[PDB]
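Following: one structure in structure tokens, then a few remarks.
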Amino acid sequence: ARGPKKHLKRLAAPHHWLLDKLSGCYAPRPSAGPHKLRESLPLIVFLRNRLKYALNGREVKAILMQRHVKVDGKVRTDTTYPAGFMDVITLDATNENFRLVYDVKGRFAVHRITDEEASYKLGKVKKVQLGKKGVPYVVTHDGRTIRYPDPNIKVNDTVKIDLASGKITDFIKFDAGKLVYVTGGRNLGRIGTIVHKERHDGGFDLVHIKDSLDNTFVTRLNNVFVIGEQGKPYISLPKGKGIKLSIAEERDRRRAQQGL
Amino acid sequence: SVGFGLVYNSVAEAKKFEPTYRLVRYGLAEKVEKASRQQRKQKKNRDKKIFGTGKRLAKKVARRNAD
Amino acid sequence: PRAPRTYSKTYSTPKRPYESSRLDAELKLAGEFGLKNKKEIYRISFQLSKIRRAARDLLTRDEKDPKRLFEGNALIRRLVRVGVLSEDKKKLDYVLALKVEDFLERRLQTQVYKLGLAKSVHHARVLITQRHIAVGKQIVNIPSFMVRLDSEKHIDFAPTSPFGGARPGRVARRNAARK
Amino acid sequence: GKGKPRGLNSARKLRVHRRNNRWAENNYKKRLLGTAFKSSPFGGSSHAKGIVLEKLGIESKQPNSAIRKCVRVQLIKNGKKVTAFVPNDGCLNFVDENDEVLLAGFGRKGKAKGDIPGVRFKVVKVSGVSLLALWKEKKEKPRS
Amino acid sequence: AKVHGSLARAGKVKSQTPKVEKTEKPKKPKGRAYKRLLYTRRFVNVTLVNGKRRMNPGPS
RNA sequence: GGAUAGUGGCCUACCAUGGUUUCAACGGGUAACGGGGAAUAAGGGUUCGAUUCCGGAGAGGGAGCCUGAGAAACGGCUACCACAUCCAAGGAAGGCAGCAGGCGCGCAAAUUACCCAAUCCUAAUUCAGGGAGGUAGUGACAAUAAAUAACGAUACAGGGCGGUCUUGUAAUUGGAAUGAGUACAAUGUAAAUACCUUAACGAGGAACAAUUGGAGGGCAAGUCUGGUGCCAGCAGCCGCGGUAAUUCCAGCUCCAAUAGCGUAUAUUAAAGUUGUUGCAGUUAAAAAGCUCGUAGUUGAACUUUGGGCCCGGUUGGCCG
RNA sequence: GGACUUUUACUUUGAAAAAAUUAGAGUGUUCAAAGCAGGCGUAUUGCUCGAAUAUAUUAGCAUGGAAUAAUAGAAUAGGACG
Ligand SMILES: [Mg+2]
Ligand SMILES: [Mg+2]
Ligand SMILES: [Mg+2]
Ligand SMILES: [Mg+2]
Ligand SMILES: [Mg+2]
Ligand SMILES: [Mg+2]
Ligand SMILES: [Mg+2]
Ligand SMILES: [Mg+2]
Ligand SMILES: [Mg+2]
Ligand SMILES: [Mg+2]
Ligand SMILES: [Mg+2]
Ligand SMILES: [Mg+2]
Ligand SMILES: [Mg+2]
Ligand SMILES: [Mg+2]
Ligand SMILES: [Mg+2]
Ligand SMILES: [Mg+2]
Ligand SMILES: [Mg+2]
Ligand SMILES: [Mg+2]
Ligand SMILES: [Mg+2]
Ligand SMILES: [Mg+2]
Ligand SMILES: [Mg+2]
Ligand SMILES: [Mg+2]
Ligand SMILES: [Mg+2]
Ligand SMILES: [Mg+2]
Ligand SMILES: [Mg+2]
Ligand SMILES: [Mg+2]
Ligand SMILES: [Mg+2]
Ligand SMILES: [Mg+2]
Ligand SMILES: [Mg+2]
Ligand SMILES: [Mg+2]
Ligand SMILES: [Mg+2]
Ligand SMILES: [Mg+2]
Ligand SMILES: [Mg+2]
Ligand SMILES: [Mg+2]
Ligand SMILES: [Mg+2]
Ligand SMILES: [Mg+2]
Ligand SMILES: [Mg+2]
Ligand SMILES: [Mg+2]
Ligand SMILES: [Mg+2]
Ligand SMILES: [Mg+2]
Ligand SMILES: [Mg+2]
Ligand SMILES: [Mg+2]
């Protein structure tokens, strides 16, 4: 259509973004960056809808232009910045630090973390191959490339990053029985640590996941993100820890806390 | 009557993070007016039809009084 | 370019338009509950039939089907929540039988009169519309309130209304002060 | 089996058979061939404005015996000419031939409605204004 | 058949009907009040059963 | 091989003779953009989607091309065709299927108004710009809620069983209530407007006065009065009027729906009159004069049944 | 990893799966059409639940079933195992 579309009408924005229908006619188009458009969340949304920190969108930019916000490190003042899954949003003011993790319903939730935990982050390696003058590199979910990785570091494995510098410290692997996090479809949010993989040469290897509730489910490989050892994660999980409460289960215990 | 409001840690913070229409709704920012939006739009086009300062052309307009 | 503000209508209409039996019944119902247009009856028949095909649909589901239970107890819960379906009839086989009149007697112009205080269903409607009677301080002029059976305890007039009194009233102050 | 094949792979035959037999439906064929636009002088539209050529009086059909007052009008958007009834006592004093009027059908799918031989349209407003409103003296006929 | 019948009679009877003028009456009630009035007139005091009901007997 | 960003008859050279089709090719039509979807509610269906989201195409019709990351762009250029403006006659300039607004067309559709406050977008970029967008106007498109009244006392009257319980029908009464409107004010808003609050006003029949159809049948509501006299007119259909008109024109009374109601056209149910579910074919519409017969549809029966062991699941009962 | 696999139709479950629409939960927009809000205290400097579920169904993908209905297999043995 002659080029790049730089707008985003409402009702076209991701549903997990939780945007009210009548708020004018357009949504904020996420920018180009580390995370895929349909697989991200921008700062305007975070600072306005999720945290209710800014009333208008006009105020959000006033907030950012003071370098108050930083993500995974640097300031990152792009109002439409595509902050994605596992990113770390620190905040000079309020001492707050946040990690971007989903719910079991599939949306990004507000999850505060320790100043200690804000120093690291993980990433699902999406590609590994040699490059410039024979030096191998790794590229992952993040959208960052790390030179000189360990020869055992294969694809689809998670990795821990310092974020003060670039080099990684630990690298979990995609082996039977490792903590996983589903990011894809709407099984997204469920967690459970591996059942087994169906290769299916030609494409779309499938992963079998068993939550720690004796409940099975399946998803596609590029949707699973290993996070560690059974019961032993590598990051602070959110409330409910992804176990797919049924509609009746959540309503029952919704009426459980009955008296004020 | 339900509403919404806010108090600042100073007035210099309010006068800088607060919308100007509010500052004038209070009387802490003057209401000095500006010409109608369509008027200045027309002025913009009127100005685009001129290339340069426009000071050296009044010369020829007033210089063709002979011709 | 902007989201479509959803809408829907609340009143169906009988196919046969000149059935004298149903017409006579309809009229007495209107004249009894204080209705003004017969369509406030057509309306109640509409939501009724909707609830009925929503229940009757689940009634052929294999007994105890998960969504059947969830939405079944949800439906009975909100019906008792308003006070139309008796508490003994909480297993939904009686929801197919909620005769229309049960809904009407659970309106607000109806209760405003039933707990005395209006001495006519028409005086009731007139008062509800004239700045009078509230639940708390929440004045309500919608005679089709559909009181929830719990807010049914607090129906005393609002503070303002010069009928439980806050002032004499506009026509009174002068009907008497015109000397 | 009395005809229609019941095999599980005769769907093509069943669908084409009904497609072919649906032509026996007048409504279906009318809507398909498009007679509404070719024939039926109105362009298929709800109403059509025209000009009055003459003021005729049609002998009623039997067993009736009257004189139905109508007008021959030439549709302005198409130029076709059709005879349409000006209904109600009088209303022929209001036509004033070479005036501008609007025509509507008779609610019979063409098929001229009563004892008026071959007339499938009626007048609604002359000089563009509310013929029945002229009947009942709510409005008045314009200067021309 | 013939299509050029005369047209002198257009509006003949509406023209010659001696038009009686309507007579002033009371201002009747609206929807709730009116349909209530009908509820009463039809179901509170049936005015007649010498056979069955009749909603508009002129000479009965 | 050339060309492309790159695959490819994309193009060229050489060579060959292939490719689709009754399982409908090829051609024609379309009052055809496709889709998310809309209407109609037993179900199966039938019918519509220009139009708020997604995709595509176009900018009067064609073609060509500069810039560039990205355009065969048109609120860019070049040419031709059509349209068409200014002029000093030499020449020059234009492209609203953007916002409004105008002509025409027609059955058919609103202001040449306000703002970047919101929603978002762009730039060198917190600032500027944005007829995107938002405000108001116009607006019975459709959709929601629902005023035009409510209580008395009395008075003959009924009926309860004139008394004291009201059925109320009353042509004098009666003090109560309120918004439709009007308007300090605050709120509302970018600034206004409305809505939400609320002082002062603001209802008795002259009103703040509901309509639109209909009253022979279908089909609810008069064989009342006047008129007319196969005339005028009514009448979706059956039928009314030729001198007491249950139908026309009216007065009266009545019915249905009621801030809405009638009419025209289309469509859907009704329609088991398109029938897969689910029609009909002796005589009512319909079995080729007859047999062969390719496509198509359909096509008898028979191959590991039966018996034994184990595990652990889910309801429900007796217990709790 | 190697060596080799008669072909189908059907049915199960699941993934993939835009939003609005629709069905539908919760929430008392004064009711309602709607909206996705909202509900709580210490209303002095905060506490807190949400923003479900369903739905796609033709085709493609993945998986269990082996009835029904096809296709192929050893007859000039040019068969099968070694
Ligand atoms: Mg952006
Ligand atoms: Mg400007
Ligand atoms: Mg300049
Ligand atoms: Mg034929
Ligand atoms: Mg002629
Ligand atoms: Mg034309
Ligand atoms: Mg070649
Ligand atoms: Mg050849
Ligand atoms: Mg064919
Ligand atoms: Mg077209
Ligand atoms: Mg049909
Ligand atoms: Mg479309
Ligand atoms: Mg279409
Ligand atoms: Mg068109
Ligand atoms: Mg589009
Ligand atoms: Mg284009
Ligand atoms: Mg044009
Ligand atoms: Mg051409
Ligand atoms: Mg172009
Ligand atoms: Mg333009
Ligand atoms: Mg453009
Ligand atoms: Mg000259
Ligand atoms: Mg325009
Ligand atoms: Mg219109
Ligand atoms: Mg605009
Ligand atoms: Mg606009
Ligand atoms: Mg009025
Ligand atoms: Mg009055
Ligand atoms: Mg009338
Ligand atoms: Mg009748
Ligand atoms: Mg006949
Ligand atoms: Mg006589
Ligand atoms: Mg007579
Ligand atoms: Mg008579
Ligand atoms: Mg009459
Ligand atoms: Mg109707
Ligand atoms: Mg079937
Ligand atoms: Mg038949
Ligand atoms: Mg015969
Ligand atoms: Mg034969
Ligand atoms: Mg033959
Ligand atoms: Mg067989």
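Here Swiss-Prot sets the residue numbers for chain D, with the shown residues being 2-145 in order.
Placement of Cβ uses the backbone N, Cα and C atoms for every residue, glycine included.
The annotation that Swiss-Prot gives for the mutagenesis experiment D:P64 to A reads: Lethal mutation. Secondary structure at D:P64 (mutagenesis position), as computed by DSSP, is coil.
What Swiss-Prot notes for the published mutagenesis of D:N65 to A is this: Lethal mutation.
Annotation for D:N65 (mutagenesis position): spatial neighbours D:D116, criterion Cβ-Cβ under 8 Å with sequence separation of six or more. Neighbour count (other Cβ atoms within 10 Å of the Cβ, all protein chains): 6 for D:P64 (mutagenesis position).
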